[PDB]
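Accompanying notes for the structure given below.
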Amino acid sequence: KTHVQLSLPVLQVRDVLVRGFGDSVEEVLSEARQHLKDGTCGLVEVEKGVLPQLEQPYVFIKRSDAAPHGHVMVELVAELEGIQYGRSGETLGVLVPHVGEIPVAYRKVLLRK
């Protein structure tokens, strides 16, 4: 399918144990997509002071359109040293590996895959 319904655990930034997906824009988009397929991806909501506590390159989920079955349609955009790779809508959050951190909420998304 071109889209997959996922329910992403929303993590507090200070709980996150693995603070990024890797070392290059291509690697972090690859690993983010793998962890989204495997159910091992968390979401951190972006506010003042969050991104400097995480590792670049960043992977964002961004709104791709204006929400089937309560799932916002999203796509992936990476960022490194102030340059973005992809073009999309409003940020819903930054993706990180999930390794058993307790979430505060879930974010229902329809991921363009």
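In order, the residues displayed for chain A correspond to 11-76, 79-125 in Swiss-Prot numbering, which applies throughout.
Per the header of the entry, the method used was X-ray crystallography, 1.5 Å.
Note: Cβ is positioned from N, Cα and C throughout, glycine not excepted.
Feature list (source: Swiss-Prot):
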{"type": "VARIANT", "residues": "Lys47 to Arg", "note": "In strain: Omicron/XBB.1.5, Omicron/EG.5.1"}
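The Cα of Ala76 and the Cα of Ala79, which border 2 unmodelled residues, are 6 Å apart. In this view, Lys47 (variant position) is surrounded by 13 other Cβ atoms within 10 Å of its Cβ, with every protein chain counted.
According to its DSSP assignment, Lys47 (variant position) is helical.
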